[PDB]
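Comments concern the structure below.
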Amino acid sequence: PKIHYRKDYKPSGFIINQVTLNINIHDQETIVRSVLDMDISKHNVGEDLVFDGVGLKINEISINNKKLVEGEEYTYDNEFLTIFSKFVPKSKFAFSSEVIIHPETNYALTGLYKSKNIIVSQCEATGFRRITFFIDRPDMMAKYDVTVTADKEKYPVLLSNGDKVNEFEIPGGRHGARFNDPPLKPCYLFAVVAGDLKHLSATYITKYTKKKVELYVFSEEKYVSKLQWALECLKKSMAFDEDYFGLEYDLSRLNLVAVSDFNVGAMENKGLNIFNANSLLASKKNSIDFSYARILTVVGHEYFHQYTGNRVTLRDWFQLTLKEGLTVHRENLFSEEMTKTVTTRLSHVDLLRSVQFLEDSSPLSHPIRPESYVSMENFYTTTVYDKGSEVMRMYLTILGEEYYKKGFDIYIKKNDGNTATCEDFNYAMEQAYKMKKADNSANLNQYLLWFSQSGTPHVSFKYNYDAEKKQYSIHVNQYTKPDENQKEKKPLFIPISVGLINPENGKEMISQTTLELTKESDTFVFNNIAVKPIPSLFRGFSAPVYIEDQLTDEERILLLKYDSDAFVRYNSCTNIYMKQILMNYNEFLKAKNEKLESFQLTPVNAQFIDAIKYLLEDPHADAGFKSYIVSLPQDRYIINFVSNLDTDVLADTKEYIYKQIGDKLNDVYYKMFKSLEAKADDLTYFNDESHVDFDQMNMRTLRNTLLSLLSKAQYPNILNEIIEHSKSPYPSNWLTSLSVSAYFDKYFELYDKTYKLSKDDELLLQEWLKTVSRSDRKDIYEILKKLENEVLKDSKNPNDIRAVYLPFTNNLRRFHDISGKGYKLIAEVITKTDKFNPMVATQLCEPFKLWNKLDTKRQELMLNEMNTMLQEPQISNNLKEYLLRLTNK
Ligand SMILES: N[C@H](CCc1ccccc1)P(=O)(O)C[C@@H](Cc1ccccc1)C(=O)O
Ligand SMILES: [Mg+2]
Ligand SMILES: [Mg+2]
Ligand SMILES: [Mg+2]
Ligand SMILES: [Mg+2]
Ligand SMILES: [Zn+2]
């Protein structure tokens, strides 16, 4: 089990200049012939030539067309091919090999594998070595000349990177295609696709150079009608990169391909992007609303990788955030501009502060640039991606749009043909920073700590107002808790976007201001402040931090009603909810601990409830924003604020708070649900495949949120609305009708009805499975068994497995059953999945991430299941490393 250390980076003693591949696909095997045109680098010290090569069946290997002999001249251990130094040439040489691989039984979905009737590769991070021998690391840049051959009938469409330069018939019903890709690329960006693929296509003309680019979107025949939105999103992505960044696509064709079996969302293979079908395919009849935003983001993300990942690549895998953080940030800017709704920003923050904050306070805590790994596939994390994105977004906040665009352009121009590190990006931003500050002594050396320091900073505030002086002071403190990565934490460069609200009229008292906190603490003073303001802090969520605003509930209610910034309003609401949750939780817990026969609970603040009503009745307020305010914070956000969290107590706490609010607002909720129907469910453009209205979709989100609240509340005659909702043409509506019926005797009636609606579309079925899995059912364990026996069976499709099990793990009451049966269920699935797909087994561990934050009993139950999993004889390297890290061993 080799540990790879960031500090150990060294260039290779070898060069690979040219790759010539012949991939011959047959019924029971795939034959891969490869010639590597190689050289000795300046860094060479006479070492053995070692190729990565995992699970390859060697037919023959040669050096300069001379066949090598096993044992005497080389050894192979199924992982590494070692050719002894004395047999390696001292100048330019050819290494050739012929290996057998077996895509049909490749269930790990890495390297070359079969997805239904499509042969497809996945090479990032370490999958190319599963196809053929290579020095499988991103700094080994080479040209690629690739020929794919297969049965014409089964595999009429053949795709790889670069220009298709030849097509030819082969005897015995076969055919071939040659693809030459002269520009240098790393091997993780190699891809091949073979299948009976149908397509839509368009032509895009670039903004400045007026180049014609052919756009092709591919899928299985059955689902080709679902490709239209993806095509629109691709065009949008190209336009945005041209409009915001002045960046044009450089190649003559871009292919997007949907496959049914995929470990993640998608993959940015150069000119040949490959997608989880759930992230490319959609129709209004057969997709939930969420699919539309998801496709926009995933197509966007993959397109933006062309510059940030593909043209400027990574020196090494420790630089992963350089492409992932930066590309997520580019996708975020894009989606905000396309959706024109505040919920795009709000949703990313909602994800970061629940999922990523949990990761950063867990034993798995790491910086966005890790210092080490065993399995690189374990580091494609919410921290590297989503905290990386916030670190990338902070540059823009600090610089402003103009100077940010200037620094980004410096980065692209300086690094376009080559590999890069995180320091290269910081360097480019510093050039922009020197220009903005108007002095070349200014630097961003301190900013580099965002790359190296793990843990979430806590930012706290104290205030002072002098009425006589018209002087307002904001004292700010920053603190990161010690963890296993750094004993001593250092102050970070924290941008704090601030406004000051006049509480008398709700108006801005100052111009836009970003406070630059660069020390452990600082005091920021403002003159000519005419009245005591309410501070609007971290506008836009301006730094990835715990915000401790120290405001009263009165001050927070005023910001919630009157502030201009959507995040501060959402956060004020969040903070009001958290104070209430912590109070009522401690009250419930004391009553439990002290075995009380009677006790008191503190009611929900009545003026807060009045503020929610005000906001909901406001015609101008965003429907998506409205759905957040009626929803309590995520369980995974809350757990960061409670030691030894008793999940039953938290469940009782949420239940009380929801009941308190609904007791006052249920009539308002029902009135809104009915009044929103017309615009939310409008069918005017249902048969327009390209017409996508994010406001309307947020209106449905609100209606369905309200319906959920009313069904839990058992509002009079609400089952009538549920039954009518099940007759909606929109899957977001009729699948919601399934989940909300959980509280009524008609649940299995709607189970059968919605299954029949879902069963003939692969992706829709997986959405039905998620809805069943997340259903608030007392018999949920019996239902999951029904799902296993009747639908899931022995599927190895990650979409199916994840859909059956993951949503269930958010069932606070039932997943965390005190018997440990929920934990045993998921561990069994993890262990079973690990035998064929280590990556997905690793994904299925997500529920265990908070194990040491729970009450004593549940802590012991989870740890027991994790120790049981670690004891498994055949455990993967991926799963073993992940669980060892998570359990602090
Ligand atoms: N090149 C990346 C991951 C590829 C990979 C696959 C298997 C093992 C290791 C690495 P991606 O395009 O950033 C994948 C994104 C796709 C994505 C992008 C934007 C929003 C959601 C999903 C993801 O799922 O995390
Ligand atoms: Mg094999
Ligand atoms: Mg344009
Ligand atoms: Mg998003
Ligand atoms: Mg299937
Ligand atoms: Zn990416």
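Residues 196-1084, in that order, are what chain A shows, numbered as in Swiss-Prot.
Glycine too: its Cβ is placed from the backbone N, Cα and C atoms.
Feature annotation from Swiss-Prot assigns active site, proton acceptor to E497; the stated evidence is similarity to another entry. Residues near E497 (active site, proton acceptor) in space but far in sequence (CB under 8 A, at least 6 apart, same chain), listed by position: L451, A461, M462, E463, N468, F470.
Residues or ranges marked as peptide binding site in Swiss-Prot (evidence: a large-scale study or a structure entry): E319, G460, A461, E463. Classification of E463 (peptide binding site) by DSSP places it in coil, neither helical nor stranded.
Around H500 (Zn(2+) binding site), the C-beta neighbours below 8 angstroms that are at least 6 residues distant in the chain are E463, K518, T522. Residues or ranges marked as Zn(2+) binding site in Swiss-Prot (evidence: experimental evidence): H496, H500, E519.
If you draw a 10 Å sphere around the CB of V459 (mutagenesis position), it holds 18 other CB atoms from the protein chains shown. Among the mutagenesis entries in Swiss-Prot is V459 to P, noted as: Severely affects substrate specificity. No effect on Zn(2+) binding.
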Near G460 (peptide binding site), which residues of its chain come within a Cβ-Cβ distance under 8 Å, counting only those 6 or more away in sequence?
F470, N471, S474, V493, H496
Mapped DSSP class for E497 (active site, proton acceptor), helix or strand or coil
helix
Other than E319, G460, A461, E463, which residues of the same chain sit close to peptide? List them in sequence order, counting a residue when its Cβ is within 8 Å of the Cβ centroid of the site.
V459, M462, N464, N468, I469, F470, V493, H496, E497, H500
For the recorded Zn(2+) site formed by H496, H500, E519, name the remaining residues of the chain with Cβ within 8 Å of the site's Cβ center, in chain order.
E463, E497, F499, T503, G504, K518, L521, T522, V523, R525, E526
Inside 10 Å of the Cβ of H496 (Zn(2+) binding site), count up the other Cβ atoms and send me the figure.
26
Taking the Cβ of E519 (Zn(2+) binding site) as reference, which residues of that chain separated by at least 6 in sequence fall under 8 Å from it?
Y575, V579, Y580, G583
If you count Cβ atoms within 10 Å of the Cβ of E463 (peptide binding site), leaving out that atom itself, what do you get?
23
Return one of helix, strand or coil for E519 (Zn(2+) binding site), based on DSSP.
helix
